[PDB]
Each structure stands twice: as C-alpha cells, then as structure tokens.
Amino acid sequence: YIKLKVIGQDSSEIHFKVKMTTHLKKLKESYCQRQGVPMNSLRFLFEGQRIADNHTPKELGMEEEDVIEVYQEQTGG
Amino acid sequence: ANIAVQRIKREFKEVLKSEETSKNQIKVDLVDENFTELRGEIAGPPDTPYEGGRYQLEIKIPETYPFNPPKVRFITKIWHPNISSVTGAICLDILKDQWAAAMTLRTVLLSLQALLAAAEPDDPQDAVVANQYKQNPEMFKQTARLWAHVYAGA
C-alpha cells in the first residue's frame, strides 16, 4: 500500500491509501464519489499522462507521497 | 455557475443516449458553446393533429437555474390552447410554479411531448385557440392539422 495525494485546480490535496497491484479504477471512483460528481466527468493525470481504469501503481512506477492531478472534462461526461 | 454548465452538459448527453431519441421522438442540439441555450425538437405525437410534424423549441438556461426553470418557447408555430399561436410561449406547470430543481432536460422534453397530446383548455395560453378547442373541436383540428403541415413539415 501507498499514500497518494489527489490535487484539483482549487489546490485541494486529498489523501488516499492504495494497493500496489490493484486497479486505479477504485481511486478514481472514490475521488469522484467524495466530490459528488459522475465518473467520466473528471480525468486524472500522473506525470502529465492520464491514469486509466486498468492502470495500477504496480505499473506507472508510482511511489509514496506521489501526486495525481485531477481535471474536469470538457464533455463533463 | 460551472455547476450549472456541467449539469446541462450531463443532461444534454442523457437526452443523446435516451430511448426516446433513438426512437426519434425527442432530440436536443447545442446552440452556444457555453450551454446556456439549446434547441429541442419533439415529434408530433401520434393520433393528434401534430402527428407527422416536428417542433423546435428554444431552450434558454437563466442564471438562477436550477432554482428557476429553463425558459422554453416554441420556435415552430403550432395551434394549441396551451401555446401562443403568435409567440410560441408555453403554459405548463413545470415551467412555472411546479418546476423542481431536480428535473432534467429529458423530463422537460417529455412533458412538452405529453403537452402536445393532452391540453388543459381551462388554463389557456391562447384564449382564441382554447375557445375554439372548447366550442368547435372540428375547426380546431382542421386548423391544427394545417398549421402542422405548413409550419411543422407534416
């Protein structure tokens, strides 16, 4: 497991415990749930590239205290 | 509100994905980049004088949405006791004192489609048309049918 900070444009920093070999699906949906918006309404970046539902921290080389940047989608989903 | 723009976008796509759209009963087009104005289209419901017709609806989202309703008007002229024959202004509760903040674009479009199939002549928007509906149903139908051909592609 690994702490990961999710940062929005307001500059809010919300902390998550995440398993190393588990789909980032969960993180992304849990964040959207926390914020009361539909998933597919937000996109999530790590090192300027979008996470995907199939991606895990196993791959991507994701570390402790690493940051993920979240943005609103044009469509808004 | 960006809450209001994100919302409208979501409800726009909800109509896009709807069964009623895939059946071509309702549709919505985007007018402004900002989602403050839409254009709706409803089919003339079957077994009414509008049948065969398509009716465009100007939809404008005021700044106090969703606490006030969308401002809806017929662009397509139509002969109906609850719609102005001159302006397309609409008499319909959900656009007035029965608006509810959780109502969606889809809900509105379906209500208007049901409006076409179900008049309330004792609460008219067009008292001439409503008086005719009540006093001379047959002239009302022939006229509604000719307006539907002339103005609504029937």
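Residues displayed in chain A correspond, in order, to Swiss-Prot positions 21-97.
The backbone N, Cα and C atoms fix where each Cβ goes, and this holds for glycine too.
Taken from Swiss-Prot as is:
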MUTAGEN   A:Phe36 to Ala  Abolishes binding to PIAS2
MUTAGEN   A:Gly97 to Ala  Abolishes sumoylation of ZBED1
As a whole number of Å, the Cα atom of A:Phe36 (mutagenesis position) is distant from the Cα atom of A:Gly97 (mutagenesis position) by 24
Row A:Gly97 (mutagenesis position), column other C-beta within 10 angstroms, all chains, value 17
If you count the other CB atoms within 10 A of the CB of A:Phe36 (mutagenesis position), including all protein chains displayed, you should get 17
